[PDB]
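Undergrad: Got a structure for you, written out below as structure tokens; questions coming shortly.
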Amino acid sequence: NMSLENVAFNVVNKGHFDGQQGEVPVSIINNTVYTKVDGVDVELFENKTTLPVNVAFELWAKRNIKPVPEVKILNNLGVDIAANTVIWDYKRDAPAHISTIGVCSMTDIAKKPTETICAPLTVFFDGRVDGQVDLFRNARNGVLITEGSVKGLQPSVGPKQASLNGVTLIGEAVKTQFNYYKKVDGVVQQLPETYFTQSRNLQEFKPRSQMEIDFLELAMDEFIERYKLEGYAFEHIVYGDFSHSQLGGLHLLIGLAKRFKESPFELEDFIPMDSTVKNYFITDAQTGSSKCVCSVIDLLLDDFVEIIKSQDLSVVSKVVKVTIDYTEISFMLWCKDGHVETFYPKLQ
Amino acid sequence: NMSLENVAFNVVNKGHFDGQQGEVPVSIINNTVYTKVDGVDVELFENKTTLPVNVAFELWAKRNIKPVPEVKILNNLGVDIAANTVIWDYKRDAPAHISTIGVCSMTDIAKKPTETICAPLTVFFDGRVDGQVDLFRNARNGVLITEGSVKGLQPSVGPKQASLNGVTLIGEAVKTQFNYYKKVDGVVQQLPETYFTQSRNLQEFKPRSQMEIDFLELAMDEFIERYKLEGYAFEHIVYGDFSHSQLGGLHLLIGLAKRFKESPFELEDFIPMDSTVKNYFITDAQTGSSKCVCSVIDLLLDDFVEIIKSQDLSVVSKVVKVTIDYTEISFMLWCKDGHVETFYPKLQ
Amino acid sequence: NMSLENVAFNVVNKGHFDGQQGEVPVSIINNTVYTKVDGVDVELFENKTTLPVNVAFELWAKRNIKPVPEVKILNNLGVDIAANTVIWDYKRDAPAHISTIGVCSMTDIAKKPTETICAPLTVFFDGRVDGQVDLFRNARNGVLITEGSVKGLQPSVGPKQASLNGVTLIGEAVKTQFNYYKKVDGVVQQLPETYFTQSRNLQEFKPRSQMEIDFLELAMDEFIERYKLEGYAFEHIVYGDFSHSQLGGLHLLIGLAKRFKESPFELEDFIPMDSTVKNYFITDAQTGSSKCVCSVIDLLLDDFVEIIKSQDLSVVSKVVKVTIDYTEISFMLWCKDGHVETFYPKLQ
Amino acid sequence: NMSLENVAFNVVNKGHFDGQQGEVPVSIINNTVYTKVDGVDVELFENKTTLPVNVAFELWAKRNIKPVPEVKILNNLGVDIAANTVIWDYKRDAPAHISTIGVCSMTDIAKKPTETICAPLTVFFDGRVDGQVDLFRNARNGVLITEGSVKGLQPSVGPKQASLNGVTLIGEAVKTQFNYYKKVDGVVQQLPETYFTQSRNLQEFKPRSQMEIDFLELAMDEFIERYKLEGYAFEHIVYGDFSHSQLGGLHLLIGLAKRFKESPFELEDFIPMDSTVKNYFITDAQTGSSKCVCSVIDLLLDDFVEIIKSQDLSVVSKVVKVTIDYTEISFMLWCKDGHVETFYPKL
Amino acid sequence: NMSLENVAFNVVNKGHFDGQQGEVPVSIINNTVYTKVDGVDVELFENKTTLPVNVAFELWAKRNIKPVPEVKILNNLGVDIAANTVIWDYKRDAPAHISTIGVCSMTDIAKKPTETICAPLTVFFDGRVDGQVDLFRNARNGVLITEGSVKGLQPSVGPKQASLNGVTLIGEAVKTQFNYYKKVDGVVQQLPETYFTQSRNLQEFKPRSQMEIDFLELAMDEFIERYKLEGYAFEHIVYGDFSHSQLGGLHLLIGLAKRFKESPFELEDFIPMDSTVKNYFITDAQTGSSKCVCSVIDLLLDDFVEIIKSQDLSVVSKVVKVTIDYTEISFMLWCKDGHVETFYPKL
Ligand SMILES: O=c1ccn([C@@H]2O[C@H](CO)[C@@H](OP(=O)(O)O)[C@H]2O)c(=O)[nH]1
Ligand SMILES: O=c1ccn([C@@H]2O[C@H](CO)[C@@H](OP(=O)(O)O)[C@H]2O)c(=O)[nH]1
Ligand SMILES: O=c1ccn([C@@H]2O[C@H](CO)[C@@H](OP(=O)(O)O)[C@H]2O)c(=O)[nH]1
Ligand SMILES: O=c1ccn([C@@H]2O[C@H](CO)[C@@H](OP(=O)(O)O)[C@H]2O)c(=O)[nH]1
Ligand SMILES: O=c1ccn([C@@H]2O[C@H](CO)[C@@H](OP(=O)(O)O)[C@H]2O)c(=O)[nH]1
Ligand code: NA
Ligand code: NA
């Protein structure tokens with residue numbers, strides 16, 4: 001069940017825990033696990049978690065190495081724990097969940113998700129593993145992903161992308177789009193209509209629609225005229241205003257990506273975790289414009305246009321609710337004289 | 001006055017300390033501050049200072065987030081402490097000064113700079129803050145920056161650039177060029193004529209004059225002929241000599257920047273701090289030429305040309321003094337038969 | 001013999017230990033050595049070794065700063081210890097050897113390699129240092145490098161590249177190709193014929209033959225036809241197969257380098273050390289193809305072609321032995337119907 | 001205004017957390033909490049727990065400073081968590097329980113014991129606190145102590161002693177004997193009839209009956225004759241046999257106390273925690289007799305005599321179950337020819 | 001040739017820093033200093049301070065090993081720093097002062113006390129060291145101790161006891177009673193008339209007057225009658241009241257010493273530092289009586305009797321100021337009907 005030296009043997013020989021027999025010599029110093037290779041010590045793992053170093057080492061070695069839902073999705077769906085696996089949170093360099101089921105003797109609260117202690121918890125089930133669909137059917141609270149149809153259950157089509165060893169990708173050699181199912185108190189839920197964030201990053205941003213291609217290629221005024229965006233404050237919200245000491249707008253990742261290719265800037269990720277909305281302390285290196293809390297979301301530009309064009313613009317300020325990544329994201333909408341002033345998501 | 005959980009609340013909600021009421025749960029493990037977000041721990045701060053972790057966390061959260069003088073300037077002007085702010089040293093990942101005034105109960109030596117304990121110390125005053133010009137007028141020892149004129153005081157025009165959240169920049173949406181004033185023992189000082197370093201970096205180096213543009217674009221022999229630099233050893237001092245085991249010359253940042261675009265090399269910053277002169281252990285990857293102590297300064301090329309063309313070349317070796325960043329920098333000048341052999345700054 | 005403050009003085013003033021007299025104030029906190037510079041603490045060294053922080057600091061300061069053999073070569077030749085120097089292992093951020101000879105009072109097992117305790121150990125001798133060739137002649141077990149001929153000893157021509165301050169390079173201003181000699185139990189050995197790995201890296205990979213230039217420039221099918229590689233599974237072994245969930249082949253660095261310029265991927269170096277064969281956990285970001293243990297070797301493409309074209313292809317699977325970096329590397333060769341299926345090195 | 005600096009203010013000014021307003025400067029280094037007193041740092045708390053230093057500091061400051069059941073009693077009753085207090089485990093220098101209810105934002109799983117997350121946990125309730133008897137009635141799983149009767153509930157009289165700030169004592173100025181009640185799955189459970197251990201220690205051991213006074217003062221042969229203990233191997237079980245390399249017997253604390261006054265020995269407490277039965281690696285300094293696992297229990301000698309005399313001595317070896325401190329303690333009984341060879345508890 | 005390895009050489013060979021030449025190999029791990037002795041590591045120093053381990057090691061090695069004033073005296077006199085020595089605080093296992101003068105490159109603010117940076121600090125000067133009386137005369141702020149008269153300066157006779165390597169003692173082979181002098185803002189300051197605490201401890205408490213001998217040997221009623229202490233609540237203040245849940249009185253160390261010989265109790269020193277008044281969280285093991293903040297002072301019983309008998313007993317409650325160890329100690333006096341209820345010092 002447990003053996004630090006056997007975990008290290010699997011890491012050295014298989015790249016992760018693979019259930020192989022064997023042992024290697026291990027040193028633990030502070031928060032770092034070493035193994036002896038021909039007379040000298042080689043670092044295997046640096047603990048960045050709040051768990052004991054040897055426990056975090058084992059959970060990391062036993063991480064799920066298939067494509068799995070991004071942590072923000074599991075969090076938004078209320079997942080508390082995973083059935084017989086570890087979802088490793090690469091944004092936090094730590095397990096996504098505090099406890100485990102049938103993984104590690106120090107963190108297990110149960111060997112199987114059918115045990116009583118798991119009933120009030122929302123357990124994550126993976127239909128790609130034999131028997132887990134049936135475990136979901138019998139579980140009181142849970143979230144299930146599948147690659148195909150489940151008899152008698154209507155699916156919710158999830159995002160196109162998933163996380164594979166910390167790399168978020170849309171799979172071509174592997175399936176990353178899952179069907180989602182959720183049960184609460186033994187009742188199968190109808191998951192709401194939702195947008196999905198695109199989980200792209202600033203430096204290798206790639207467009208996923210013709211509008212996004214046009215946004216990156218065309219000048220600001222050409223793009224706004226082509227897609228008839230006059231009065232929606234896209235100059236402020238998406239392109240960003242760098243003329244004053246406080247940086248204006250800049251709430252869509254594609255706008256940051258366009259600026260970054262032209263002029264670099266600093267993004268301080270002061271709450272480093274996976275979430276649908278991200279807050280950054282941004283400092284523009286060219287102008288000196290800055291903002292302590294700049295909320296950023298990566299929506300497909302077409303989706304963001306649909307959202308802002310579907311709002312009433314008759315009051316000065318109000319909260320707009322948008323279902324994104326299965327959760328209700330609050331946006332602040334500021335208007336003046338029937339046109340938009342700004343529109344930004346809130347991290348909550 | 002003091003509350004670790006309130007500091008963390010401000011960091012999470014405002015990106016820095018903003019004087020807001022509230023608390024979040026905090027964990028301190030070794031030298032890392034965490035906060036609990038929906039059942040899991042998220043890292044807020046890793047202490048790299050020699051201060052206690054919770055104290056360094058508070059000083060970092062209370063850092064000045066306006067454009068401020070670079071630490072090398074404050075050090076050269078003899079600044080010991082700041083009035084009611086924290087100058088964060090991003091080169092050292094630590095406070096620029098050991099003690100504080102009216103910032104933190106663990107590090108404060110006073111609540112106000114008018115207290116007796118501050119009289120012998122050179123206190124930094126910021127004229128952009130209400131009342132600090134008057135505090136400078138009454139202070140015994142101090143350095144004051146302003147954006148405009150001060151009645152009855154002659155200013156010293158400082159560098160064009162300043163530091164904003166660790167980004168050194170010439171402000172366009174914000175003012176980064178300050179007037180400087182200094183008092184010693186109650187007497188307003190005449191600050192000397194000085195050159196200023198340009199605070200650029202190796203990889204995104206940008207020219208700031210036509211001579212620098214020509215240096216980057218033209219070949220070595222074309223540039224030297226155009227600006228009539230024969231006999232000043234620019235081939236050695238600025239371009240660098242990579243033909244022997246010991247790397248020759250290479251003491252101006254623009255010369256390193258030109259080499260780096262053509263051929264990468266290793267720069268070991270073995271004294272990592274902000275200073276007018278920097279010493280690097282350099283290893284050229286293409287040739288294997290190396291040098292344990294390679295002194296580098298980032299002067300505007302036009303300024304460096306003026307300096308070296310203003311020296312007497314009649315002795316084999318001597319020390320040349322140049323006022324740079326308000327301090328007296330010693331250069332070694334080596335000559336032979338009336339022409340320069342080398343010319344380099346000394347870190348002292 | 002020993003002085004922590006004197007080691008730090010040499011680091012600050014000379015960039016490494018240089019035998020100079022002097023002292024600076026030092027702070028040791030956890031695993032970090034600091035020195036006080038004008039009232040504030042500056043980090044000099046962060047200990048990443050399993051040694052005490054002050055001991056590792058001294059060994060790092062006393063590292064060899066000339067071109068030295070890469071650690072993988074010394075390990076393959078059985079080197080246990082170095083004569084009167086420290087070979088710093090930049091892959092491990094630690095000394096390459098556990099003990100020293102005449103370097104450090106905490107780690108020395110002897111002052112001179114002629115002492116009895118060194119006789120059973122394979123001592124590394126550097127012919128560029130006065131007297132070390134003669135010490136090798138009198139030593140029982142040892143490895144010697146020279147830049148030129150040694151009277152009465154036949155040399156083995158080593159690799160073209162060597163390590164200079166952690167930068168692996170083929171020297172142009174300095175000599176990096178050494179003659180190698182080895183003695184075991186007082187008997188000079190005949191070192192075997194061997195290939196050498198090229199020690200290049202993924203991102204600045206440079207071809208070293210016309211075949212490698214053609215591999216990077218031509219399309220897959222053009223290159224295979226030009227060099228008549230039909231039936232040798234180069235599409236699988238070198239170019240890689242990204243069509244299935246398990247990534248196929250990709251065992252030569254030049255193939256990874258070609259893929260990386262076109263499409264980025266993740267390489268997890270889960271045994272971070274210097275070795276002739278490297279194992280990576282690879283995840284392709286474009287396709288999602290991945291493999292937990294992907295063995296990679298950087299052979300000159302011409303050498304790899306010679307190796308695979310010199311094998312018998314008549315059995316389904318067998319182990320092939322290839323002398324590389326002076327050690328016997330085991331390759332697995334898989335064949336079907338007289339053609340290659342795959343061919344990969346094993347890390348052992 | 002809950003804060004690290006406010007916790008430290010209460011410790012400095014009140015000796016523990018007392019809900020007072022105020023702050024003092026705090027430094028956290030080396031898993032230790034310091035406060036600044038006239039320019040220099042004074043240590044307030046060294047963390048010996050597996051919790052973060054600032055969290056353990058707060059739980060320690062918020063420890064219950066009234067007499068509370070010993071941790072071994074709470075463990076034997078299956079207590080998982082306490083309602084709105086912290087039971088500090090002075091044998092482990094750590095909280096007795098991992099989580100809290102309405103104590104600390106970092107460790108709370110709930111603010112009140114009525115929340116659903118507490119239902120499957122056995123919550124400790126203190127009838128001396130207003131409202132906690134009613135919370136016990138509504139809790140699905142729990143343990144309740146009171147100083148008096150609770151209408152309708154059948155009580156179990158607990159041990160005479162309790163723990164006050166880490167001092168186990170029989171209260172004279174305070175009450176330390178409580179009624180006990182327990183609920184499992186929403187149903188009140190009958191607590192078993194039980195002996196209680198005496199919770200004494202080697203150095204300041206004091207007899208609590210005439211038989212224990214006789215054992216300490218009389219010689220071995222005289223005591224066994226007076227209390228008619230022939231055939232029960234008291235020479236082995238209680239007095240101990242130091243004649244062989246392996247130390248024989250010595251399973252009652254009073255026997256260790258008698259030996260210790262005569263000749264010192266080493267007791268390695270290799271599982272340092274509060275428990276009804278303790279295991280020690282014992283080395284006798286005079287003879288060199290030793291034993292890696294010597295199980296020791298502190299029963300009133302009268303109780304142990306009552307237990308062993310009630311045994312059937314016709315079997316070579318059998319396991320005997322005795323309820324002690326509300327838990328079932330297994331004893332190994334070795335006999336030969338109708339007399340006892342040895343009789344020892346198991347951990 | 002000042003160095004970490006040279007400090008360790010002096011510790012190993014001389015027991016402290018003695019200015020000798022030499023070096024030994026040193027390892028620094030776990031906030032601890034080791035040296036290699038015949039192949040294995042031997043611990044020389046465990047850092048308990050908030051300074052870096054190698055810095056604290058040097059300051060400890062350079063500690064003053066002559067009799068020096070107790071830290072509570074230096075604190076009460078406002079001492080900020082010492083001239084060319086280290087006063088080691090054995091109650092905190094740390095330097096008594098943050099910075100140094102001419103001791104250690106990492107902590108020095110100056111090489112000599114005459115430097116301008118020292119002028120606003122109260123520097124401790126030791127007249128037993130050549131030149132330090134003259135440095136006191138030139139210092140703007142300072143405290144001076146001497147073994148004899150200084151011409152022109154009016155002395156204050158200090159306590160009989162001093163601290164030698166952490167042992168507080170009244171010297172017989174060495175002098176421990178010093179003259180004291182103090183300067184503020186360049187002006188010599190008259191030190192007040194003062195009592196001194198006796199600096200005794202619970203275990204090895206020894207009486208130092210016939211009244212203290214009587215207190216330990218006589219019964220409570222007999223002692224109060226002989227010394228005519230009726231109406232002064234000595235039963236409460238000194239002997240302590242253990243009859244209620246809250247422990248009453250017990251504010252003089254001699255009263256704790258008398259109780260401790262009779263029955264043990266726990267004293268939690270939750271602010272562990274040297275101070276004229278100490279606060280303890282006390283738990284009586286026999287009765288269970290306890291008190292979170294019990295202020296205790298070790299005055300000669302004759303001095304305490306002199307203090308309390310000089311009091312006006314006509315007010316329900318008032319604060320009484322008494323100069324002790326050169327500082328103003330506030331006492332709370334509670335009276336009723338012309339007799340004392342309680343009388344305790346405040347920290
Ligand atoms: O009258 C107001 C007040 C605030 N804001 C907007 O509210 C946000 C927080 O102050 C800012 O939006 P931004 O971050 O996109 O620039 C600001 O412009 C308005 O638009 N109008
Ligand atoms: O006769 C001498 C001795 C030294 N140097 C120069 O002094 C510096 C330190 O040795 C080197 O300058 P560099 O770093 O720019 O190459 C060296 O060339 C001379 O020019 N001439
Ligand atoms: O019948 C078999 C079994 C295994 N392999 C090969 O053996 C290796 C480990 O399974 C893989 O080679 P690769 O890493 O280059 O893809 C696999 O294709 C074969 O070629 N044929
Ligand atoms: O046949 C047996 C086997 C074991 N034991 C007893 O079982 C215990 C563990 O081996 C020992 O009892 P002690 O610790 O009190 O000396 C041993 O004497 C017997 O008495 N008889
Ligand atoms: O009316 C009052 C209020 C307080 N106290 C006393 O003040 C102290 C703190 O409450 C206690 O004194 P003790 O610690 O010596 O017992 C208490 O009895 C009185 O005597 N009378
Ligand atoms: Na339970
Ligand atoms: Na003072």
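We count from 1, first residue shown onward.
Header lists the method as X-ray crystallography, 1.9 Å.
Every residue gets a Cβ built from N, Cα and C, even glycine.
Here Swiss-Prot flags D:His236 as active site, proton donor, drawing on experimental evidence. Per Swiss-Prot, active site, for uridylate-specific endoribonuclease nsp15 activity is recorded for D:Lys291, and the stated evidence type is experimental evidence. The annotation uracil binding site is assigned in Swiss-Prot to D:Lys291, D:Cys292, D:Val293, D:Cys294, D:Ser295, D:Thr342, D:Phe343, D:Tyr344, D:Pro345, D:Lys346. Look at Swiss-Prot and you will find D:206-345 tagged as domain 'NendoU', backed by sequence analysis. A mutagenesis experiment is reported in Swiss-Prot for this position, D:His236 to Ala (Swiss-Prot position 6686), and the note states: Complete loss of NSP15 endonuclease activity. Where Swiss-Prot documents D:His251 to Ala (Swiss-Prot position 6701) as a mutagenesis experiment, the accompanying text is: Complete loss of NSP15 endonuclease activity. As a natural variant entry, D:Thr114 to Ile (Swiss-Prot position 6564) appears in Swiss-Prot alongside the note: In strain: Omicron/BA.2, Omicron/BA.2.12.1, Omicron/BA.2.75, Omicron/BA.4, Omicron/BA.5, Omicron/BQ.1.1, Omicron/XBB.1.5, Omicron/EG.5.1. Looking at Swiss-Prot, the entry for natural variant D:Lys261 to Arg (Swiss-Prot position 6711) says: In strain: Kappa/B.1.617.1.
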Undergrad: I'd like the Cβ neighbour count for D:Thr114 (variant position), meaning other Cβ atoms within 10 Å of its Cβ, all protein chains included.
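TA: Summing over all protein chains shown, D:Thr114 (variant position) has 15 other Cβ atoms within 10 Å.
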Undergrad: Run through D:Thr114, D:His236, D:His251, D:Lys261, D:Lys291 for me and report the recorded positions whose CA is within 10 Å of the CA of D:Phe343 (uracil binding site), in sequence order.
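TA: For D:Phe343 (uracil binding site), the recorded positions whose Cα atoms are within 10 Å come to D:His236, D:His251.
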Undergrad: Checking your reading of the structure: which of the recorded positions D:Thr114, D:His251, D:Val293, D:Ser295, D:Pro345 lie inside a 10 Å Cα sphere centred on D:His236 (mutagenesis position)?
TA: D:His251
Undergrad: Tell me which residues of the chain lie with their Cβ under 8 angstroms from that of D:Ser295 (uracil binding site), as long as they are six or more apart in sequence?
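TA: Within the chain, D:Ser295 (uracil binding site) has Cβ neighbours under 8 Å at D:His251, D:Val277, D:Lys278, D:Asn279, D:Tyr344, D:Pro345, D:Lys346, D:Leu347.
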Undergrad: At the level of the C-alpha atoms, what whole-angstrom distance separates D:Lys291 (active site, for uridylate-specific endoribonuclease nsp15 activity) and D:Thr114 (variant position)?
TA: 49
Undergrad: Do me a favour and check the Cα-Cα span between D:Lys261 (variant position) and D:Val293 (uracil binding site); whole Å is fine.
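TA: If we compare the Cα positions of D:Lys261 (variant position) and D:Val293 (uracil binding site), the gap is 22 Å.
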Undergrad: In whole Å, note down how far the CA of D:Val293 (uracil binding site) lies from the CA of D:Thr114 (variant position).
TA: 44
Undergrad: Using DSSP, break the domain 'NendoU' (D:206-345) down into helix, strand and coil residues and give each count.
TA: 38 helix, 48 strand, 54 coil
Undergrad: How many other Cβ atoms are found within 10 Å of the Cβ atom of D:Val293 (uracil binding site), counting all protein chains shown?
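TA: The Cβ of D:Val293 (uracil binding site) has 12 Cβ neighbours within 10 Å.
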Undergrad: Let me know the DSSP-derived helix, strand or coil state of D:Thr114 (variant position), please.
TA: coil
Undergrad: These are the recorded positions: D:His251, D:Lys291. Which one scores highest on other Cβ atoms within 10 Å?
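TA: That would be D:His251, with the highest Cβ count within 10 Å.
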Undergrad: Select the most exposed residue of D:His236, D:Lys261, where exposure means the fewest other Cβ atoms within 10 Å, treating these as the recorded positions.
TA: D:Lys261
Undergrad: Between all pairs in D:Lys291, D:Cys292, D:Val293, D:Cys294, D:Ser295, D:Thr342, D:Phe343, D:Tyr344, D:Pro345, D:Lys346 (listed as uracil binders), what's the biggest Cα distance, rounded to the nearest Å?
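TA: Max span of the uracil binding residues, Cα based, is 17 Å.
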